[PDB]
There are 2 protein chains.
Amino acid sequence: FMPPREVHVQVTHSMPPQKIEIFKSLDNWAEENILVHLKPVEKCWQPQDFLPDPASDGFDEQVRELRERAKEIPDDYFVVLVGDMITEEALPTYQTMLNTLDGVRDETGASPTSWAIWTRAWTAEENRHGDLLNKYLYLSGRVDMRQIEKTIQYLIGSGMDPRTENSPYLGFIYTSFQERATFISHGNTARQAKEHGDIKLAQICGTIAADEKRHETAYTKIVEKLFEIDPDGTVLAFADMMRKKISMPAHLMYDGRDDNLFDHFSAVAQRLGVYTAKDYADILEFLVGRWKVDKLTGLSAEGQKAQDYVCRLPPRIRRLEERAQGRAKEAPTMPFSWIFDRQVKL
Amino acid sequence: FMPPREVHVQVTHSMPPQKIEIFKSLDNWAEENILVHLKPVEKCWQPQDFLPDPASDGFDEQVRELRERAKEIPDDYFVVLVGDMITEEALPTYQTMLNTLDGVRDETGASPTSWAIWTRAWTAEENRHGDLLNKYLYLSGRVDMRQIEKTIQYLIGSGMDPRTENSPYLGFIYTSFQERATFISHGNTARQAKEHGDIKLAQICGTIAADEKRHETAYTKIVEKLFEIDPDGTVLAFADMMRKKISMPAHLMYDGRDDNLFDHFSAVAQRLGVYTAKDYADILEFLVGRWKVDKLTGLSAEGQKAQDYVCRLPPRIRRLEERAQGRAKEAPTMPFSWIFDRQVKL
Ligand SMILES: [Fe+2]
Ligand SMILES: [Fe+2]
């Protein structure tokens, strides 16, 4: 019953150590540019805002309406939603990931540094996503919670190596790409929940999307400054990540039944138009756009090629991955333990 | 609206670096002595096992029975249960904490080392506790979930510095003490749920207790080997931790309303006999017993005093903290946002 393992040689601490200082120097910069994308907790929504109120006489009719509505939502959607939700619940991993990063790590668990304050805050904000989606899914009755729980335990046990090699350059680029992927993801699960008549679920997805967009803005701003301070190392970092392809935090997903669970979940996501290969491209083009990569000049021999590769990658990735031919018609149907081994097209 | 902050100078990397090797050496030892307390995921219980089944015709009558029973459980209990639950949900922090530890850290997020495998697995096991208690509490309708959620967000944002200084010696002693504290905690919330007629909740707490006992056994076994390999550094570490007093992972608890929320939650917990100053002693006595600290001989000048301090501490802590006089009668009554500002004795 072994889950899938990371298949690539594991590289640690691949950024010149003499560069930690730049992040220690950037500390106050971060305090005034990042710790603003922090809504005070009192201002933040909480999951309870979107769920039946267990301390109200309303509770029953609310739970009943929730379920009544969930019937008009297809299984394929739920598979995607569930996958989405599982990714979210693997958060401990993700915090841990951010804390592998060399100049921006929380050395104690309660470090007073801007980098740490941000990490602990982002995590606290992120924690509400799992909770919300979880309970929603629980209440819905449309899904197999035990299999979903099992999946999550496998996932956290497995972890992820996003191949950031302990580099804040790579780490912050990764998360930049990452968070945008899930803004689109939820953006669409939201759009689609409305289309299937469930405004309250659309609201759940939409709010989660808003949160991921705010975080996107923050991590890009860190990278923007890195591009500004150290163009060379940064372009190099961006090209490195793209060469490796960004791998989603949930790729080692496993439910004890399906050895290609991630591939399969992603396929459904793609068929429904929730998150496509097309989007993956749109992300780094946006990112090449945002970081004005084309507008950079004066770099090292190695910088030249890195820039050009990263600038010219989206059109190629576009063609390469727009031949949905074998799979945008004769995709097989496949069971999913998350929905009691009911089946959906791939 | 600022939460409480850690009040002690933050010390990092206080273990001689030349000692990382001992943990790298201990790697295979850990694989055959620790990765056994790993029940395969398939064998593990999941939260759904203890909750109403949302995909059953039974769901309603189950939710109904759950709440009917929660009425016969007093508010003070719930305060304790909720605080217990919040501590649990601060898990991201705790994984992060274990990963601050120098020779036992996960360098990548999916490190193939025994130490990392254990950390990721322990975390995946621990994740179920929050989920379970959360949903239970949500269904119960006896508690204010929004205030609980808000508390959690503050908590994760705040984190904890358990003062382990990046030392696996200190880290593993901390978690050794820690996990035993919550085995007792849950042991008693369990006993007491039965006493108030809610067997299903007793089962929830009892199962969570079983998990923590398994983990206790593992972390003590790491420390046992450390005592065995390096008696000096270890006794020194144990005395250091005790001098500092072990601080619970949730001490910086805050709900936007009560500036001494931890103290207040702990007080209720003490009044109900869930976790007392008396217990805190019983833990390190058990630990001084378990690690046969008294039976050690041949140490350094500094080792002598460290051993004796640690051996003779529990009786003193016992007398010192058994004068529940000012507080084991005329404790004030106090509101708790976790229960809609209803009040309980302290
Ligand atoms: Fe998220
Ligand atoms: Fe626990």
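Residues 51-396, in that order, are what chain B shows, numbered as in Swiss-Prot.
The deposited model was determined using X-ray crystallography, 2.8 Å.
Placed from the backbone N, Cα and C atoms, the Cβ positions cover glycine too.
The Fe cation 1 binding site feature in Swiss-Prot is assigned to B:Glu138, B:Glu176, B:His179, B:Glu262. Annotation comment: Swiss-Prot describes B:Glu176, B:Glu229, B:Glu262, B:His265 as Fe cation 2 binding site, evidence class experimental evidence. B:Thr232 to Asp or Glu appears in Swiss-Prot as a mutagenesis experiment; the accompanying note says: Decreases desaturase activity and increases oxidase activity. Record note (Swiss-Prot), mutagenesis B:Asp313 to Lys or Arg: Decreases Delta(9) desaturase activity and increases Delta(4) desaturase activity. The unchanged residue is displayed.
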Those recorded positions in B:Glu138, B:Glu176, B:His179, B:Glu229, B:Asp313 whose CB falls under 6 A of ligand 2, listed in sequence order: B:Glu138, B:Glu176, B:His179
Candidates B:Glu138, B:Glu176, B:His179, B:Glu262, namely the binding-site residues, that fall within 10 Å of B:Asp313 (mutagenesis position) by Cα distance: none
Of B:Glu176, B:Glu262, B:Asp313 (the recorded positions), the residue whose Cβ has the fewest other Cβ atoms within 10 Å: B:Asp313
Listed in sequence order, residues not in B:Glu138, B:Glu176, B:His179, B:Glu262 with Cβ within 8 Å of the centre of the Fe cation 1 site Cβ atoms: B:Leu141, B:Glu175, B:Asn177, B:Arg178, B:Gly180, B:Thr232, B:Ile258, B:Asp261
Rounded Cα separation (Å) that holds between B:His179 (Fe cation 1 binding site) and B:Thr232 (mutagenesis position): 12
Distance, B:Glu138 (Fe cation 1 binding site) to B:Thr232 (mutagenesis position) (CA atoms, angstrom): 10
Neighbours of B:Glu229 (Fe cation 2 binding site) among the binding-site residues B:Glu138, B:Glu176, B:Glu262 (Cα to Cα, within 10 Å): B:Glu262
Number of Cβ atoms other than its own within 10 Å, given for B:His179 (Fe cation 1 binding site): 24
Nearest-integer angstrom distance between the alpha carbons (Cα) of B:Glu138 (Fe cation 1 binding site) and B:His265 (Fe cation 2 binding site): 14
Neighbourhood of B:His265 (Fe cation 2 binding site) by C-beta distance under 8 A, where only residues 6 or more apart in the same chain count: B:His87, B:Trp172, B:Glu175, B:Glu176, B:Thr225, B:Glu229
Helix, strand or coil at B:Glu176 (Fe cation 1 binding site) [DSSP, three-state]: helix
Cβ neighbour count within 10 Å of B:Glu229 (Fe cation 2 binding site): 23
Environment of B:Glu176, B:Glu229, B:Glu262, B:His265, the listed Fe cation 2 site - residues of the same chain whose CB lies within 8 A of the CB centroid: B:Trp172, B:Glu175, B:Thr225, B:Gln228, B:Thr232, B:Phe233, B:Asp261, B:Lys263, B:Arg264, B:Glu266
